[PDB]
Amino acid sequence: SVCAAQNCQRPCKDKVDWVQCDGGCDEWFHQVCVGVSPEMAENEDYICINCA
Amino acid sequence: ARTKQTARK
Ligand SMILES: [Zn+2]
Ligand SMILES: [Zn+2]
């Protein structure tokens, strides 16, 4: 499964993490492909640069 | 945010 970030990779391994943007696009990213750090997305509303 | 983890294979 591929998510919608500019420079994304399709990992498809056992367990991979995703983030939803709360800045408007409501699309899913992988934490690594949209430059999210786990702590940040689980702490604050995550707003991709596209919605920023 | 809204997070998730998809488990494959
Ligand atoms: Zn966004
Ligand atoms: Zn991705």
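Each position is counted from 1, following the chain as shown.
Method of determination (from the header): solution NMR.
Every residue gets a Cβ built from N, Cα and C, even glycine.
Quick look at what Swiss-Prot annotates:
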MUTAGEN   A:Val2 to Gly (Swiss-Prot position 1609)  No effect on interaction with histone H3 di- and trimethylated at 'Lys-4'
MUTAGEN   A:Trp18 to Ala (Swiss-Prot position 1625)  Abolishes interaction with histone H3 di- and trimethylated at 'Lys-4'
Count the other Cβ atoms sitting within 10 Å of the Cβ of A:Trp18 (mutagenesis position), across every protein chain shown.
20
So, three-state DSSP: helix, strand or coil for A:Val2 (mutagenesis position)?
coil
What are the sequence-distant neighbours of A:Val2 (mutagenesis position), meaning same chain, six or more residues apart, C-beta distance under 8 angstroms?
A:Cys8, A:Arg10
A:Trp18 (mutagenesis position): secondary structure state under DSSP, collapsed to three categories:
strand
